[PDB]
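Right, one structure below, let's go through it.
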Amino acid sequence: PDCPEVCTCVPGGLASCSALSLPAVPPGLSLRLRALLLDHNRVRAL
Amino acid sequence: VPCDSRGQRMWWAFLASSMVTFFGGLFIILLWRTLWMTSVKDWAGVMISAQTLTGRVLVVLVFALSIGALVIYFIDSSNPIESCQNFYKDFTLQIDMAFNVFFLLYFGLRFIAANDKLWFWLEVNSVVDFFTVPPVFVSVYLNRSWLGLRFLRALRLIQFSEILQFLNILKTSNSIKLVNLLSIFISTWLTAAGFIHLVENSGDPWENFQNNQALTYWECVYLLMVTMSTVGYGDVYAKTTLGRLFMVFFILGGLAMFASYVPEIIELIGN
Amino acid sequence: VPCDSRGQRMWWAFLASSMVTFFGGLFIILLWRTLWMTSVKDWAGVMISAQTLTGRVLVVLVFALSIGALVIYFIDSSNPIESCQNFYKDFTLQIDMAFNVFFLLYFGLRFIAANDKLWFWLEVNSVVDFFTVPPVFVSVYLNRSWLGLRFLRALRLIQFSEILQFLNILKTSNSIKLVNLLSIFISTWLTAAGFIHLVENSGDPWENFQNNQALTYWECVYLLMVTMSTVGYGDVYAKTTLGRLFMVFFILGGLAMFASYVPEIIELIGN
Amino acid sequence: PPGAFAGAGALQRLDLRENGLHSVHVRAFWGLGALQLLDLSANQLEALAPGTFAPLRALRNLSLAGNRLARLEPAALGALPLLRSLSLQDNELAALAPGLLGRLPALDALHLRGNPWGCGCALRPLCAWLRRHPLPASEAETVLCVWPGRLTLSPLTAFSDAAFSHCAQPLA
Ligand SMILES: CC(C)CCC[C@@H](C)[C@H]1CC[C@H]2[C@@H]3CC=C4C[C@@H](O)CC[C@]4(C)[C@H]3CC[C@]12C
Ligand SMILES: CC(C)CCC[C@@H](C)[C@H]1CC[C@H]2[C@@H]3CC=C4C[C@@H](O)CC[C@]4(C)[C@H]3CC[C@]12C
Ligand SMILES: *[C@@H]1O[C@H](CO)[C@@H](O)[C@H](O)[C@H]1NC(C)=O
Ligand SMILES: [K+]
Ligand SMILES: [K+]
Ligand SMILES: [K+]
């Protein structure tokens, strides 16, 4: 649950999803992740 | 849990609650025609007579309550036409309920003091009672509310001149006639605007109410004033089929009424 | 450092500066009624009398200054309604100030020569003085400027026919009546256009003036002419609520005034 | 185009994602009812003509994720008895028409994550379906709805029959 399907996990609650072309937010959201990276993923709505 | 939604339209129940009063009781009166009463008839006649003090104060009271009901309708016209609400929670509905039960009691008292029941049943006051009073009972029973034909109480404004006459405010006949004409024009203007607003904001029934136009009551008043002066800017107009039919009928009726009332205008102008 | 900005609207101060003159002094006159003067009253009466030369030249002068003030308003109508300016820098404001202090002196001279102060206080000339003269003093004090009710000086066009009468230009009564009707129609047209322009370009107050429509004065004149002829193209119309209310009131008043003035038109046509 | 996949009458799998589809004509799947998987995700579809999925009969799992759909007409979906799973996540759906879920028997799997659901009387059939078919706990936590006028903290599955009590059933 702490690791998204397409993203990468780094200890310290770091999630990296750089350059994945995700249409929206990835489903891998958890309380452990203290840092989420959603740069250049072609998201258009929140 | 607390939410408000339109759901299914229930206007037909409210309309039928007045139709199955009016037409059914008219048929009952007709069939009765085909097939201490004098004392109580005289008592009711002297109760509502304009000569006595009781009749004067009572007609003043019913005029004031009609003004209050018109103000309540003006306030409530800024809401969705059909909406759910709690009768115990809101007390404005309680005020309208008290006004309407007073109207019902007055209608019964008038009906007792009627030499001809059938011709009393076709009066404008009787029909406005029929199309106003049962809807509030249906609304409080069903715990919902529909805007409906609650503007028709403005048709009691025609009595306004009479309200002045026995309070020693108008003496000459010319001023009384002028006030009567002004009150008639204002009342028919307001009720025509009420029908236009209802039929425009409600939408076409056979098209699943997808033709609704966001028109406020005062915008419809402005539209009626623009139309009756034969200006017709076209900034605001009726888009629904029934609204356009009502506009055509209102144009024809207003032209006919003005042509009929020209001689009274000339008499008021005088020489 | 040199910059111009609207900032906060100060129209209410200018309007109150006339309201707390008019209504407060009316109350003062009423309370005085509840609770060498003849010589000076006669002197002021003969000073402004139309028979003497002084009265003639003085009414010609005040008519000319009213024309000048109307021209100044026409020039200034092509500017933002509320704007900051320096009184010493611009001399057109100085010209308007001189015109308005002359109007104030004339109003005082008229007020001395008044048998009934209360009925003098309700004249159209008195009320146009009240709604014109204090605003320029408030503007020069606050170092700002508001367009306001400066078009009301067009209501002094009504005396135009009289201005001809004692200059040996009009002799017969028919021509005098025709000129009077034309002047009245032109003056009411111009002042109605002035109110429409002010209420349209100013915007709705309760909606933070976000309903302002860029309408020039001459476009509003065109709109009034189109409306009063019952044409109503709809290319230009009032979009604000108060503008629409004023348009409805103007339509009703114009129809009533035309219906009242029909017999004079027939008399001018004659046989 | 109509009859785009003509000649593939025995087709079973069909995947169209990341293509940016924006307009699908009605009756474009003439003879494609034999498919079981249909992926139309990651596109820009906004409206679906009624009867588009009518030729489909053997379809089991359908995905419409990541689209621009606002209103889903019941006539467009029709009745698909062999359907088992359906997805509408990451969309702009506000409410579902009542009786849409009752047309088809099997709707075991449903994903509605990320849709701006405005909880109301309209959503009550969906809440009743949640009572009949409970979602996974994680999916229940993720799927929420918007409460008008206040915060959207109310979960979709937290509602009960008390909220349905406000709705006026057809009068007897
Ligand atoms: C003269 C009066 C007393 C009786 C005449 C009946 C009139 C007022 C009735 C008959 C048909 C009615 C309409 C029928 C259908 C609808 C659609 C619904 O959204 C309610 C309003 C509306 C638009 C009704 C308004 C009132 C109506 C026009
Ligand atoms: C007959 C005259 C002398 C007195 C009547 C008062 C009239 C002229 C007053 C009363 C209310 C006033 C309006 C009230 C509010 C605003 C908004 C602001 O942007 C200034 C103009 C405007 C639109 C005012 C214009 C003048 C106004 C209409
Ligand atoms: C639907 O498709 C197949 C059935 O062939 C299944 O393996 C898959 O997991 C299903 N998809 C979802 C999202 O449940
Ligand atoms: K016209
Ligand atoms: K016309
Ligand atoms: K027109």
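Numbers in chain C track Swiss-Prot; the residues on display, in order, are 77-111, 158-393.
From the backbone N, Cα and C atoms, a Cβ is placed for every residue, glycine too.
Looking at Swiss-Prot, the entry for mutagenesis of C:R272 to E says: Induces reduction in the coupling between calcium and channel opening. DSSP assigns C:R272 (mutagenesis position) to coil, not to a helix or a strand. With a 10 A radius on its CB, C:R272 (mutagenesis position) counts 23 other CB atoms from all the protein chains.
For the published mutagenesis C:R275 to N, Swiss-Prot gives the following note: Induces reduction in the coupling between calcium and channel opening.
One entry in Swiss-Prot concerns the mutagenesis experiment C:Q281 to R. Its note says: No effect in the coupling between calcium and channel opening. Long-range Cβ proximity for C:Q281 (mutagenesis position), meaning a same-chain Cβ under 8 A and a gap of 6 or more residues, is found for C:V181, C:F185.
Using a 10 Å Cβ-Cβ cutoff, C:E284 (mutagenesis position) registers 17 neighbours. The secondary structure of C:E284 (mutagenesis position), as reduced to three states from DSSP, is helical. According to Swiss-Prot, the experimentally introduced change C:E284 to K is described as follows: No effect in the coupling between calcium and channel opening.
One entry in Swiss-Prot concerns the mutagenesis experiment C:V384 to I. Its note says: No effect on activation voltage. No effect on inhibition by HMIMP. For C:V384 (mutagenesis position), other Cβ atoms within 10 Å of its Cβ number 11.
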Specify the count of other C-beta atoms within 10 Å of the C-beta of C:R275 (mutagenesis position).
27
Can you tell me how far the Cα of C:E284 (mutagenesis position) sits from the Cα of C:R275 (mutagenesis position), in Å?
17
Select, from C:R272, C:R275, C:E284, C:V384, each of the mutagenesis positions with a Cβ positioned under 6 A from at least one atom of ligand 6; if none does, say none.
none
Expressed in Å to no decimal places, the gap between the Cα atoms of C:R275 (mutagenesis position) and C:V384 (mutagenesis position) is 27
Which mutagenesis positions of C:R272, C:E284, C:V384 contact ligand 3 in the sense of C-beta under 6 Å?
none
For C:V384 (mutagenesis position), which DSSP three-state class applies?
helix
